[PDB]
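Following: one structure in structure tokens, then a few remarks.
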Amino acid sequence: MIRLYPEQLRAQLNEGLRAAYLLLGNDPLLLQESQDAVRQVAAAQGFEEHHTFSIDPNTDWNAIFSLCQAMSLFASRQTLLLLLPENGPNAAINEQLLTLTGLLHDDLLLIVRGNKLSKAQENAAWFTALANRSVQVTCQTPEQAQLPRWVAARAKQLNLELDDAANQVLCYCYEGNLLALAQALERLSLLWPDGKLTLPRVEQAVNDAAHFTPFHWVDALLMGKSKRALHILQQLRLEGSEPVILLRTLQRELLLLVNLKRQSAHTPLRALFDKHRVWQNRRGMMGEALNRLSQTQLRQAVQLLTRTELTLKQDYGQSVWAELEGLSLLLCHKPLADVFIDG
Amino acid sequence: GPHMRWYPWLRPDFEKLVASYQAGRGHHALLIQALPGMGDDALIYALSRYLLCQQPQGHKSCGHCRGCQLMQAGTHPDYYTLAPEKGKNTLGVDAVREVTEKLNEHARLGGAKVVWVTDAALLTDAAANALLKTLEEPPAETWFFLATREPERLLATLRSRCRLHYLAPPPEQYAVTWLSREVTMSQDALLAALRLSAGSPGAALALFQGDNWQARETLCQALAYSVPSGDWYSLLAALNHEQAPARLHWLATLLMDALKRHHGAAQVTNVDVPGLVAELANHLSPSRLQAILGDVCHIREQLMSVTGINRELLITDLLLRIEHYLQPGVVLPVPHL
Amino acid sequence: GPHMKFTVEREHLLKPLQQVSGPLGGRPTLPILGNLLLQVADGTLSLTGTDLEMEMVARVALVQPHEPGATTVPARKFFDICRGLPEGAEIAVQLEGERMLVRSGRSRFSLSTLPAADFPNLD
Amino acid sequence: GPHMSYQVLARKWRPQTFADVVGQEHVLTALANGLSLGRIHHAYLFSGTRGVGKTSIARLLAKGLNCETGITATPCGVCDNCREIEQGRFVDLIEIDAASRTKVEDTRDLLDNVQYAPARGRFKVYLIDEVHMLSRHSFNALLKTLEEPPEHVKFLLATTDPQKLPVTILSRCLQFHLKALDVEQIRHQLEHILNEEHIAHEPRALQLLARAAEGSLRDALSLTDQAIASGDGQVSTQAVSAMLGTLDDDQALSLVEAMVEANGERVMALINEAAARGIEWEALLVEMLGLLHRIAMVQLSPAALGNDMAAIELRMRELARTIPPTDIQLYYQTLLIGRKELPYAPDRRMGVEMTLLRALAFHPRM
Amino acid sequence: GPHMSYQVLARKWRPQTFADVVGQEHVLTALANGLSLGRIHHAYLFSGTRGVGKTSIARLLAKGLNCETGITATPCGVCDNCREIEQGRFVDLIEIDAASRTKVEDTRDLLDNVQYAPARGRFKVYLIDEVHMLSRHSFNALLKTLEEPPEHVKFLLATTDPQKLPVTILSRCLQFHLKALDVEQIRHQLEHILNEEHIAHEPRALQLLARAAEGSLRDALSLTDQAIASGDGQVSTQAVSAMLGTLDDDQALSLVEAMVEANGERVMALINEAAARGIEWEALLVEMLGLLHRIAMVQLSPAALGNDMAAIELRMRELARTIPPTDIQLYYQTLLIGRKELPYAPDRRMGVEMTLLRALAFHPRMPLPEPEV
Amino acid sequence: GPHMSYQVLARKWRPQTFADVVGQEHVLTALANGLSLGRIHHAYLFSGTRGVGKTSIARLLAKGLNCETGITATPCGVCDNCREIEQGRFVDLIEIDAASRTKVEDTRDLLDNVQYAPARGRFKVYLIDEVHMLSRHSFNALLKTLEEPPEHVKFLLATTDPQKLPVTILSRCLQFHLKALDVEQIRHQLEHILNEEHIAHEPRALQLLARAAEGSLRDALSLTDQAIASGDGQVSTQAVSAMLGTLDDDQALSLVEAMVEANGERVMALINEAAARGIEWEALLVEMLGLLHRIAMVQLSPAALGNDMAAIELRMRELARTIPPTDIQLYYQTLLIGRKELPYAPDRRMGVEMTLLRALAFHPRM
DNA sequence: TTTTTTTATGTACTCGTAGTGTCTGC
Ligand SMILES: Nc1ncnc2c1ncn2[C@@H]1O[C@H](COP(=O)(O)OP(=O)(O)O)[C@@H](O)[C@H]1O
Ligand SMILES: Nc1ncnc2c1ncn2[C@@H]1O[C@H](COP(=O)(O)OP(=O)(O)O)[C@@H](O)[C@H]1O
Ligand SMILES: Nc1ncnc2c1ncn2[C@@H]1O[C@H](COP(=O)(O)OP(=O)(O)O)[C@@H](O)[C@H]1O
Ligand code: BEF
Ligand code: BEF
Ligand code: BEF
Ligand SMILES: [Mg+2]
Ligand SMILES: [Mg+2]
Ligand SMILES: [Zn+2]
Ligand SMILES: [Zn+2]
Ligand SMILES: [Zn+2]
Ligand SMILES: [Zn+2]
């Protein structure tokens, strides 16, 4: 199994088509781009007839197997496409994929599109049977730090000049939404075909259609970026995510921070992080937070968190969205008034 | 498993209650105010055995008629039970509605009908309201049985339409004798368990049978460690569990006994653990002890009442607020009118 | 517009109605495409049914006094009226305002129509 | 079989004629005047606390509306329609257990059939019981029908909690507030029915039942049936006293005098003794509330005291002679809050202990 | 009058002319001017509290737009269309109880038949009552029809809480908010109705009915019907006061005056008198709280008393001239706490009495003296 | 119907050329450059705020794509199909209200109509309005059609809520997001139509209409039509101000403005106006608490103001800058206590007024 | 580099299945 990124696919595709291609990632844009490149190269190499299927307990599997085992009157080369569910390949789906690999043939090219593969998913034997001769493509969304480099690289690929300001604006407005980022890049390239993009040109045709996760909010709170935390919170509210998800995601980390701040009086943070399986980036963020947070701030944060939880669960109130800004402004560097933490 | 474990203290009441049904003048709705695990379920089961029996005698079921056999097997077309669904501690309105709609048709075996709700305190407002009218004017030969921790906790409308029977707990000496017969342990711990169970022998016996006694010992040790130092956060390790309200109640009883010892009350709920209560009494002032007790009981009530609440956050915040109260110069809460 | 009239037998009308019903009756793309287009010309009757890509037209001979007009009447309702009449009874049809009147032996119906100007036709 | 299951008093003694109704004179007068004068409405909403008689009043109104004698203020009770509606087989009267048929599908299905004619009676009466349990969609489905129903249909809503109804529903109905029955009315009704059924009783027991029923005839009747079952066919004072929960001893006054003196030792000893006697804690707290109320009342105005019980009121005069009014007021407030939060306690005894410890903490030194 | 079977006060006196509406002037003028100028929008939403005239105004607009004569703001009472719409079952108006047609499967059927020409009249008036009850798919179906409807279709949308509508629906149509009626307008309408029905009435009873109506005329008129029932067909101060379950101030003013003067004996005597009358004890506390709140009103601004309390106005002002605002704060808070604690008192009379005792004992100017030491 | 004035301004003033759409340059220029330079996508998905021009711009795209004078941004409007698209119906422009045709049984027929060659124009144009309400199976069918679109068809989907669409549909559509129109653009447009409709107007009335438009030009046009109605064919400042005051719903923010300003008469007048509208009082207190919390968050950091409160951004910013935090905390405490005590009040109106009076007593004016 | 959500009841909506009315060349 050759594991690759969408940057390196072209050369591999020029090396020669592989029996199976597994497009796996959480990013729609990179998955679609890799799929388009694979299909274009296959069409160049004779693969003319394309078939698409969706994996589902409602999938007519017999039709898929017959198509994989039936020759066509025209364009004998065939491409099979599958769309993995959000849960990935289930055990029954794993057996179905094993049977499909058993019927894999030279004249048939197989493409798989779906979310990331969890360890158990590739543990299943069909994955290894494919990996004996296949290529896997990890289309994972670049993190916050890696976004400007990718945006600049794509801009240079698309033959348009981007400065630091426009790149920063695009990164701030389209994070986790690379599809909309490429839509905006096309929009700006077509709006002004001069190829030079600066702050005044890009500040017009860019909206804040970002896509975030609760982990982004928690990491923003940990790093102390109050403005970024508020941006993530507002974006998540506009998206419609359940506030209880945010409450739990913050609660786990906040309880860990409280315990580690309590324990820091006897043991340095280096051993404390290793005690409870804290990862390296998480180790750095947590160390920064524990150094920039006292006991009183953590206690007030927990008090506000439990007040918000009580408001949400027993009163069924709609003030949790506004109250979460209280935590956002309390954790970073700013103590809040007593009445807004208890009452 | 657990079944109709008849208890001696139900004997004077059961013989009475069946009499109210022997003359045929009994109320269709009998709400039993009995402490949990004290024996309300067994009494209701025996009463239903008498009621559904086609050929009964005296104060017990024949055990020979087909109704008795079907009742023993656990299946009967005229014996409906209303219990919380597996994994959920509530009684939905859908089950009550289905039962009420089934009551329209006649009894299959030609006898009477029994609808027994396991715990009326777990009724959802919609379910209790759907049961209101069915309770009021049931069809011919229909019998309702309800059990509750507290009758006043029920809906003010449902409880009105029901004859209320109170099962008096046995005197403390009789209960301690019964549990000494059942369990071979010290008298001090047994009396402490009986007082913890509000005098209900069944709840204390269940506490001893389960791992709750080990948990109480661990919590007492944690309190012993934490009282002089104020390291109340460690109590979380002993407090966070699926039975957190019981342990919060144990802590509340310990604070009760500390306040009593400061006031010098002759008898205490925690007689088996004098060292911990003495340490709590001397180390903590009564003014802050009252605030800690009130906050602990408030957290217990919040944890019990609102379903889906997170035990971790509530218990952690309670411990942190207690630690904050321990520090001098901090305002204390006052009960609200 | 107005003054259009039919006088047709059920036997000479039922079968062309079945032929022109086709796919009509279901929810259409446009509200008009549920109505058969009724036309009179040179003493013959034209039934038209359209699906934005189909057009089935049935011609019926007329030997009765009439008038060369046009209208659009709901397919299901008109077919049910023409089917429920007694066997051999003659249907007399006219128009007034936006109401198309159907008459048989001691029987009268009024149906809501649409102007022929809005009916789509294949170019 | 004349419905043997009716042996329960709450099912047998519901009134069948306007004259049989006890209390509720204002709503009865309004209904009688409306029926006699012809000022008939199409949406009556009888709202009040539980066990007051709004369902029975609504059924009597339906009987009066659908009687073959005419639109009479006093139903005959013997006509074919009256007998049928007593049997419950009357088609023209529809009783909706809205706490069970709360879905909107059933409400819409019912409202689509309002246009049809009644089978036998003049009016197609709709007895919607426990209206507040309907879904919001079910409420909003009723607006057009309640505004302008046909002349042959009438809605008789009956809720125990009018404030949960949408204002658009309260706006279309004649609201009849069923006043809670007084102690005297309950006592007289209980005496009348018990003497009708030839049941041994004592006037003091009836007074206790009326006072402890909390202004409801159904509660008093259920307590009477409980007393009958407990006392073997007689409503004896001792049995009902041990059942409802009474304080014949002066332990309440001793508890008050120990607490107001900040004597925690005596307070806890008295609590232990009372628990050893199986005291009912809520009745105990009620007695302390009454004692403190009388103490404050005599503190304001001399005499006008618990002259009923001279023995304790002498010591009460001493207490009113010593204790400042503010301490009495705060003690009463704390006892009341403890009674309020008594259900929200792991044990009733523990709740009373909480209340008394809070009372002690106000003046622990003095 | 005729009063054929007394077909309910609410239904009988529904407005039939644009001059008969009790004074929603801000919408009446707009509709009359739009009808006169020919600016007939194809969609507008009536909103406002209960029983104000939204449905009645919608019927009036359908009257004006369906009249045989030219489109006028003064529909005729002889017109065949006007008579039919008054009696209902009109050909053009389509009474659509949206609460009974929430499902989109019915809104789609409505939309399928929108293009058919009306049988009579000019505008096929779609009157949708309780619009906020429609399901989301129903609203989205209504969207494009409301944006570009047929030239002979007008939409008559009415609801109680317009905020529940999707915002684009609010955008596609005009908005008319019908303000709740003032007390004087309600009283004048009640006087008109009772005079036309020839029923004896008194000014105080009608003022009380208007006050208890809370700004909604349908409540006022149902309450007037219930008061007529309570009396022997006659509206009087005693009958309405008994029916509403309240006291006509005064008594409560004496209560609050004895409260502020620390005259506990008078407080107890007035409580005994109220018990003799047998009024609701919670009503006593509610009325005392209301009078204290009105005295606070007067304390803030002199022009805080309406004509309704004029009967005691000269008295009430004097209360605001002597009680410092902090004392009225303490009084109001104590009475509110007493009302909070009343349901848990040993007896309702006991709770009210203890509340009065606490109010007078905590009086700063005249506190209850400590007994001996 | 009668007389030309019946034409609704939301319908008659429908833009017909790209020079008529206003405030959407970032989409108009992109469409023009794409049409002129030959760059084209399989489908174009429009999105943004209500009443901004998504459907109008989609119709303009349909006009431009299907003019026989070449695929161009600016259609002539003289030839047959340009007029047929606007006046009457054009055969090759398929307009589908997806809200009316959510079920897959209609989208299946629609995609069975894509394999047929266009009649008049070169490009078969599909305009699907409110595409966010199609069913999931209909979305699957639409995705299947979009996977391999024939060269003679180009889709146009217009919607208000883009978040509901499948990500696989967004991936193949070049979404154009239209920003809410600025106040100045709305005012200039309203002045343009009013001057070209022979309707008198006054600049302050136009500014009020633009501010009340909330950014949607359709709202501005509807309020303009109502303002003309409220009066005699004249947009007077007094009539417009009265109409907006009648329709205004920001009682809470103006009320907290007056409360912090310590203007008791203004607070009472605002409470009167809120009572006239039947505003829920508990909801009013909840909104006021939310506003106070938000302004405190603004005081802590200016980033607390998101795009959700752009309408009232300036007022809240200025009331944050001018007011010390201590007054904010005291007012929040007073309002929270008042909301706690609101249910146990003689009525909600007097309870909320009493809470406001309590708040006004802190730091009053001379 | 793997990590996070409360319930109880009700109200629509859209789709396959499933069972049945009815009726047309079979
Ligand atoms: N006004 C009354 N007159 C006579 N009996 C009454 C009255 N009110 C209640 N009751 C008694 O209470 C029982 C239940 O009355 P019910 O009318 O159901 O009260 P509710 O209003 O709470 O439904 C009746 O069976 C009757 O015995
Ligand atoms: N403005 C008004 N003028 C005259 N009568 C009114 C008015 N508002 C309400 N009413 C009375 O209320 C009855 C019903 O009013 P309605 O318009 O249905 O209120 P709603 O807005 O709640 O539907 C009418 O028949 C009429 O008697
Ligand atoms: N940008 C704009 N320029 C001109 N008129 C507009 C604009 N946006 C909205 N309108 C007006 O609103 C009416 C409806 O516009 P429409 O584009 O259908 O809004 P929507 O985005 O909600 O579908 C149009 O007829 C036009 O009068
Ligand atoms: F208990 Be009743 F129906 F209000
Ligand atoms: F009662 Be109305 F139509 F709101
Ligand atoms: F108002 Be748009 F067409 F969504
Ligand atoms: Mg009832
Ligand atoms: Mg209406
Ligand atoms: Zn048996
Ligand atoms: Zn009769
Ligand atoms: Zn007319
Ligand atoms: Zn052209």
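Here, residue 1 is simply the first one shown, and the rest follow in order.
Header says: electron microscopy, 3.7 Å.
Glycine is no exception: its Cβ is also placed from the backbone N, Cα and C atoms.
Swiss-Prot lists F:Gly48, F:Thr49, F:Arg50, F:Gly51, F:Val52, F:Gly53, F:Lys54, F:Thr55 with the feature ATP binding site, giving sequence analysis as the kind of evidence. Residue environment of F:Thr55 (ATP binding site) contains 21 other Cβ atoms, counted within 10 Å of its Cβ in all protein chains.
Every protein chain shown contributes to the tally, and the Cβ of F:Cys67 (Zn(2+) binding site) ends up with 21 other Cβ atoms within 10 Å. Marked as Zn(2+) binding site by Swiss-Prot: F:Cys67, F:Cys76, F:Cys79, F:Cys82.
The number of other Cβ atoms within 10 Å of the Cβ belonging to F:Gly121 (mutagenesis position), over all protein chains shown, comes to 22. Looking at Swiss-Prot, you'll find the mutagenesis F:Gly121 to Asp (Swiss-Prot position 118) noted as follows: In dnaX2016(Ts); present in both isoforms, unable to grow at 42 degrees Celsius.
Comparing F:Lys54 (ATP binding site) with F:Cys82 (Zn(2+) binding site), their Cα atoms are 19 Å apart once rounded. In terms of C-alpha distance, the listed recorded positions F:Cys67, F:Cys76, F:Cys79, F:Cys82, F:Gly121 place F:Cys82 closest to F:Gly51 (ATP binding site). Comparing the Cα of F:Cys76 (Zn(2+) binding site) with the Cα of every entry in F:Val52, F:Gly53, F:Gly121, these being the recorded positions, the smallest distance points to F:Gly121. Sequence-distant neighbours of F:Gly53 (ATP binding site) (same chain, six or more apart, CB under 8 Å from its CB) are F:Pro15, F:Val21, F:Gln24, F:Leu178, F:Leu217, listed in sequence order.
If you take the CA of F:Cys67 (Zn(2+) binding site) and look 10 A around it, the recorded positions you hit from F:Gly48, F:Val52, F:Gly121 are F:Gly121. F:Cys82 (Zn(2+) binding site) and F:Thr49 (ATP binding site) are 27 Å apart (CA-CA, integer value).
In space, F:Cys82 is the closest of the recorded positions F:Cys79, F:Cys82, F:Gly121 to F:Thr55 (ATP binding site), judged by Cα positions. Distance noted between the C-alpha atoms of F:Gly121 (mutagenesis position) and F:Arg50 (ATP binding site) is 30 Å.
Under 8 Å, Cβ to Cβ, and six or more positions away along its own chain, F:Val52 (ATP binding site) finds F:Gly23, F:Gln24, F:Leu178, F:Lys179, F:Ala180, F:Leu181, F:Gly215, F:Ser216, F:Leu217. Proximity to chain A (Cβ-Cβ under 8 A) holds for none of the binding-site residues F:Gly48, F:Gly53, F:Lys54, F:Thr55, F:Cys79. In sequence order, F:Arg50, F:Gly51 are the binding-site residues among F:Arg50, F:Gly51, F:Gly53, F:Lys54 whose C-beta falls under 8 Å from a C-beta of chain E. In sequence order, F:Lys63, F:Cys67, F:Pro75, F:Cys76 constitute the residues six or more apart from F:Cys82 (Zn(2+) binding site) in its chain with CB-CB distances below 8 Å. Taking the centre of the Cβ atoms of F:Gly48, F:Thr49, F:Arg50, F:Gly51, F:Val52, F:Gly53, F:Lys54, F:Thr55 as the ATP site, the nearby residues of that chain (Cβ within 8 Å, site residues left out) are F:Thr160, F:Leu178, F:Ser216, F:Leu217, F:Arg218. In this structure, F:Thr55 (ATP binding site) is part of a helix by DSSP. The Cβ of F:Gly51 (ATP binding site) has 27 other Cβ atoms within 10 Å, all protein chains considered. Comparing F:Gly48 (ATP binding site) with F:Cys79 (Zn(2+) binding site), their Cα atoms are 32 Å apart once rounded.
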